[PDB]
Each structure stands twice: as C-alpha cells, then as structure tokens.
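A.B. asks: Structure in structure tokens, see below.
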Amino acid sequence: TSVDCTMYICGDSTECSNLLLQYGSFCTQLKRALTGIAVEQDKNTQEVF
Amino acid sequence: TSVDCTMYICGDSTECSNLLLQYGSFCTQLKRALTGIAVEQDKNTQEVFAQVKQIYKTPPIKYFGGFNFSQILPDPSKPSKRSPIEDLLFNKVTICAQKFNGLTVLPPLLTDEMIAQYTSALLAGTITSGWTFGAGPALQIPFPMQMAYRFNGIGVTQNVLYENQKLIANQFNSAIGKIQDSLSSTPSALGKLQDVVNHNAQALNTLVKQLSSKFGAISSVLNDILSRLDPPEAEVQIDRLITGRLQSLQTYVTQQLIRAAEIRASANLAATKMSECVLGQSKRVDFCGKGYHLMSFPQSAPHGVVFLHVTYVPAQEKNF
Amino acid sequence: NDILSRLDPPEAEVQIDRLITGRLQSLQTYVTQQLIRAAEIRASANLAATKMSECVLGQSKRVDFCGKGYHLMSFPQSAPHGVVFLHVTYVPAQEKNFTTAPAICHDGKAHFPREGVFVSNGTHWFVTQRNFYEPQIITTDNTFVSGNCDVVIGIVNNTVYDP
Amino acid sequence: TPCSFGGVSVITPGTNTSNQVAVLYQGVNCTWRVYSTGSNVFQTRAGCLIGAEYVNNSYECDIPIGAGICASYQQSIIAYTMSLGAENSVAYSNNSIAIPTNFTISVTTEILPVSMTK
Amino acid sequence: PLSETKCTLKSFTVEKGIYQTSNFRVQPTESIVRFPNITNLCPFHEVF
C-alpha cells in the first residue's frame, strides 16, 4: 500500500497545506517507511519462491 | 546512542524544566529504554564473536599442503594486525555538531583489535585443530587429514582428495585470489552494511532538524519568547513546543526499537552460523553456502561480519 | 470531580480536554511497548518449542544447539512463566600425541581405513576412531584398496594380516 | 564551538563489601574543567575516570568501562585493560595427532521464558 | 556519589556495576557583546 499525506490530511484547500508546512518534516518519514515495507514485501517472494 | 531528556527539550531555562515536571514520568522511561538498547547492543557481539575461551595463535611455518592462506591470516608487516581482506572491507566502508546537542554516542566495549584477535584465534583453531576445539580440548590434526574427513562427510570416499590434492589446492588458491577483485569490482554487496549506517545517521539528522519547527508556536527559538511575551501567556507556546518535541522523541525511540529488534534477530542468525558453519560441517541444505558445504571462514567488518563459504559442486555429467 | 464542582461547564472542556489526550497517549505507549515485548517473547517461545521438538524428542546433530560439546540427552522442567532444560552432554578429558600417515603401502597398493585414524606408538601401527583410543591390528576388513603406491604423499610401508 | 556537557557514572563494588567508589565522566577530557582532583586521574577514550588507579596487569572483566577498559576491587579500585583469555599455542606438525583416552559427561542448564502475564 | 546512587536506585543496598546520574554541564564565565564601531561623527556639534 501507499498513501498521500497532503491529500489525506487536507482536502483541496491551500491554507491547510500551509498549516501542515509548519510541521513540515513529518510526511517524508511515513512515505519512506511505507515504500520500505512495499519493497520488502515485493522482495520476499524472490527468496521464498 | 544516549540522549538527555532535558537538554533536548529545553535550553538553559529553568521554567521549561518546571513545565516539563508536569509530565515527569516520560523521559525516565525513555532513558531506561535507551540504555536497555545500549547494553543489548554491547551484549550482541559477545556471543557472536567470543565463543572460545582459549585464544590460539598460528604456528610460524606454513606447510599447509600447498594451500595458501596469506589473504586471511593477519599480516605482521601491516601495523594493524588485520588481513588484506579486512583492509579492503575497511577501505570500502566509509558529527561533532550531532555530539553537541544533547545526543551522544558511546564507544563499544570491545575495540577492533580485540575482535581481530578473536577472529585470528578462530581461524587458528579451525585451521590447525580441525573442529574438535568447539567441544573440549583442542586436538591438532594435519590439514589434508581434515580435508579428507570433510570429503567423507558428503558421501565421497577419502581417496579422491589424496589423489587430486594438487588440483584441489590450485582450485582453492585461484578461488581465493578471485575474491579480492570480486569484492572490489562493485560496492553493491557492502551496501548490506551501508544501510545499517546511514539509516542510523539520518535518524538523528531528521530529529536534529526538527528543532527549527513552528509547532503551532510563534518561533522555534525559546528565549526570545520569554524576552518578548509576558509570562502568563508564554505557557501556551511553551507547552505546544514541549509536546511536539516529546512526540518527535517518542517516534525516534519507537523507530530505534523497531530497528533493534530485527538487528538482534540478524545477530542471533549470525551467531547460529558461527556455531554451525564454522565449528562444524552442517548438513542442512543451502544454509552454509550453495551446494554441498565443506567449510567457512569468518572475517570482521565495521559493524558486521562476513562469511567465506568454501563449497563443492559437480561439473560434468554422463548418462548411463 | 473537583474541576466539575469548582468550574462552570463552558470552561470545563477548556480544562478537561488535555487530561483525556494525555491518558490516551499513556495508554498508546503502554500498548505499543507491550506489543514490542510480546513479539520477542513469542520468538523466544518459538525457539523453546524448537528445542522441545529437537533436543528432547531426538538426538540433534547441530553443534552447540543442545548443549556444549557432543549432545546426549535433555530433560525439561517447568518454571513460573518459563521452562528450563538440563542438557546431558559428553566431552573428552585426556589426550595423547601420536604419529600418522594418510594411507598404508602394501604390495604396491594403497590402503585407506574404512573407519578410523592410522596411528603409531613408534614401533607398530594401528587404526582407531576419532573420539577414543582403541588400537587394533591392521587386517584386510578394516581398510580398502584403491590405486597404487606412488601417487599419494605421505604413505609408509607396512603389513596387513589376511584371515 | 559550545562547551561540552558530561554524563556522570558511578563505579562501585558491593555495598556489603565496602563503600569506596569511583566517578567517571563520559566524553569529558581531563588530560581539564573537572573542578578538583581526587586519588588519581585517568584519561581513557570513553572519558575521564577519578577515584581509581591504573595498572599494567591484565585480568578478566567484571565491571565494564568502555574501549577495552574494566575496573575491579582488590582495598582499592583498580582499572586495567581487557584480557581476552589465557594465551595458548598448540603445536602443529605434518604428522601429529592428539587422540583422547578418557572422557567425562556433564549437565548444563538453559532457562527460556515462554509467556508473560496476561 | 554512593548516596546519590542509593537515591536514584530507590534502595539502600546497591548491588554492583555501572549506574547513571546527571550530567556535568560546565557553565559560562561571563558575557561578551560585539557591535560595529563609529557613530559616523554625527554633526550635532555644528548644530549647537
């Protein structure tokens, strides 16, 4: 699975993204974690099959 | 690593500590968890490496049946008592400001020289005493005898080795000589250790960058809020800054625990491979290399270990 | 209840809103820590089940897994929230040094031991096994012949009795 | 470059044994800014240790320090370097065999947790 | 410091080993400010 932080947290409003920019350094962490789980789950099939 | 639960959250202001005292019972648990991970990481290398309680040394002369071992045994000419393979691994694997914001690193209890001595003793025992030193007193055995007895363990009669030991030694020397350029050809495999480092190295880097953040506050800097605002309304910014930094610390500690769990699992697997593939000839398929397994040799690495599996495979076939 | 008895309900949610959040974060941290501990507890339980299946119900050949040295048996005993294993293992005690040779040359024929080590006390030659000292006289049935007496290195001339 | 902080640790033997202690500062350099002195000052890589002496001997580790340094209790606290074990050299030859003659059996204990309280 | 160890451990008889206390935190001595020089010799003397 993979998610979009900005669209899930805030709708089609720019000021909500501006308020999200105050935290700023959060969304990349969950994105990197999610893509790491995705690539590991796709990787497991090679050494199991 | 270790952290200070006051220096990170608060600067040199007592009022921030006073408002931190409202929660109080958080960073004691954080420090306990951090020192638990620290002592566990100190423990992890001990059963992986220190498995023999009697350090051995190699004999001066090398009448090893024509086998060449100069690449793996330590070289006295080099000032560091390591092997050329270890030198290649150290070269192919690559701060104070991180140390200067309440986060410190701690040196390992075992240095590189002592674990190098442990590995050298391991090669000495597995070369000159066979595999008997993993059970009781070490018993010396000539190397062709050991090689024939490992050939006997895969359903092959011992006369083949004594008949073709010249070709066996030539193949062993060529295969050993290939591994230096095999390692130095690409840095991809050593990436299996590189992800250990930089993921840790970025882990505080994304944390130390979180200091300069407006977590609903007017500014990330603390003392200018005290110098500008009026103290009964300073708390409504101090508390949100404190809670944001606390959430960052909690996330970092949780992620460190998640990484430490699988790191400990990998260390346990490495200890198992030390026990079976090195001190004996395991009959499990594919566990100690590819194909029928003969032996293995350990080499140290920055925050890791590397096994050289010596295995045997058939080449040509005929139908009958 | 003193906040409810003292204050007035519009400022109640002003006051008691962060208590719920703080207790919620405490519960979340406790649940996460419990899950973290339970994962490695389950891993240790799986390892204990494997040692139950292998060390107890059979004689495992994995080195160091079922004790120290060569493993003979194991016993289970219960414990409060745990188990304990009594591994019965075997180790050698005393050793002596001897002279060897990879094969025995006789009648231009190489002789290789079917099971054992060729050893000598200085005068006579014997064949033993690899974990005890029981010498025996070299005879036809404890060895086998494959090849001649020139290809190998380290052979020594000797005799073989024929029954 | 900001002034370095510390992190203070206490070396102690058993309270039933004695009460003499030693104080270690993690990362702080003495070679310096440690207020005063005590019995002795040492300059390990891990930090600055006071209240104990350093010897040139080698013993096993009971209380670890860091960077291959360990302290113990003799009437005084003594710090020293790691001793990985007894030094051994086993003779190797082209024709030398060590064959065992006698043997012992032994029992070992292994404690394994199973489940914790629900 | 053994009494501090007893206070931290919430007990009267500590066993052995490495324990933890607070940090050193060496303090600053004085405070120094730095500002640019000269007021451009602002001609109030010619005014007065």
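Following Swiss-Prot, chain B residues are numbered 734-827, 850-1075, in order.
Heads up, header says this was done by electron microscopy, 3.4 Å.
For all residues, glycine too, the Cβ spot is worked out from N, Cα and C.
Annotation of the natural variant B:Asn856 to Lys in Swiss-Prot: In strain: Omicron/BA.1. Among the natural variants in Swiss-Prot is B:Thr859 to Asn, noted as: In strain: Lambda/C.37. Quoted from Swiss-Prot for the published natural variant B:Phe888 to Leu: In strain: Eta/B.1.525. The annotation that Swiss-Prot gives for the naturally occurring variant B:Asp950 to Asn reads: In strain: Delta/B.1.617.2, Mu/B.1.621. Annotation of the natural variant B:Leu981 to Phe in Swiss-Prot: In strain: Omicron/BA.1. According to Swiss-Prot, the natural variant B:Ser982 to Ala carries the following note: In strain: Alpha/B.1.1.7. Per Swiss-Prot, natural variant B:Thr1027 to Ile is noted as: In strain: Gamma/P.1. Quoted from Swiss-Prot, the note on natural variant B:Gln1071 to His is: In strain: Kappa/B.1.617.1.
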A.B. asks: Can you give me the Cα-Cα distance between B:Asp950 (variant position) and B:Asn856 (variant position) in Å, rounded to a whole number?
C.D. replies: 24
A.B. asks: If you count CB neighbours within 10 Å, which one among the variant positions B:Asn856, B:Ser982, B:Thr1027, B:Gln1071 has the smallest count?
C.D. replies: B:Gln1071
A.B. asks: With a CB cutoff of 8 A to chain E, go through the variant positions B:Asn856, B:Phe888, B:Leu981, B:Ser982, B:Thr1027, B:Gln1071 and name the hits, or write none.
C.D. replies: none
A.B. asks: Given the variant positions B:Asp950, B:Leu981, which one's Cβ is surrounded by the fewest other Cβ atoms within 10 Å?
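C.D. replies: Ranked by other Cβ atoms within 10 Å, the variant positions B:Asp950, B:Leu981 bottom out at B:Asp950.
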A.B. asks: Can you figure out which of B:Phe888, B:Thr1027, B:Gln1071 (the variant positions) comes closest in space to B:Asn856 (variant position), comparing Cα atoms?
C.D. replies: B:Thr1027
A.B. asks: C-alpha of B:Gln1071 (variant position) to C-alpha of B:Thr1027 (variant position): distance in Å?
C.D. replies: 34
A.B. asks: Compute the C-alpha separation of B:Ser982 (variant position) from B:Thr1027 (variant position), stating it in Å without decimals.
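C.D. replies: Pair distance, Cα basis, whole Å: 60 Å.
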A.B. asks: Chain D sits near which of the variant positions B:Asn856, B:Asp950, B:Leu981, B:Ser982, B:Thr1027, B:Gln1071, counting only a Cβ gap under 8 Å?
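C.D. replies: In terms of proximity to chain D, the variant positions that count are none, since no Cβ is under 8 Å.
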A.B. asks: On the three-state reduction of DSSP, what should I expect for B:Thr859 (variant position)?
C.D. replies: strand
A.B. asks: Are there any residues at least 6 positions away along the chain from B:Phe888 (variant position) with a Cβ closer than 8 Å to its Cβ? List them or say none.
C.D. replies: B:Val785, B:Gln787, B:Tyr789, B:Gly880, B:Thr881, B:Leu894, B:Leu1034
A.B. asks: Using C-alpha atoms only, work out the spacing between B:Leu981 (variant position) and B:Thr859 (variant position) and round it to an integer in Å.
C.D. replies: 29
A.B. asks: With Cβ-Cβ distance below 8 Å and at least 6 positions apart along the chain, what are the contacts of B:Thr859 (variant position)? List them in sequence order.
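C.D. replies: Counting only residues 6 or more apart in sequence, the Cβ neighbours of B:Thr859 (variant position) under 8 Å are B:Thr734, B:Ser735, B:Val736.
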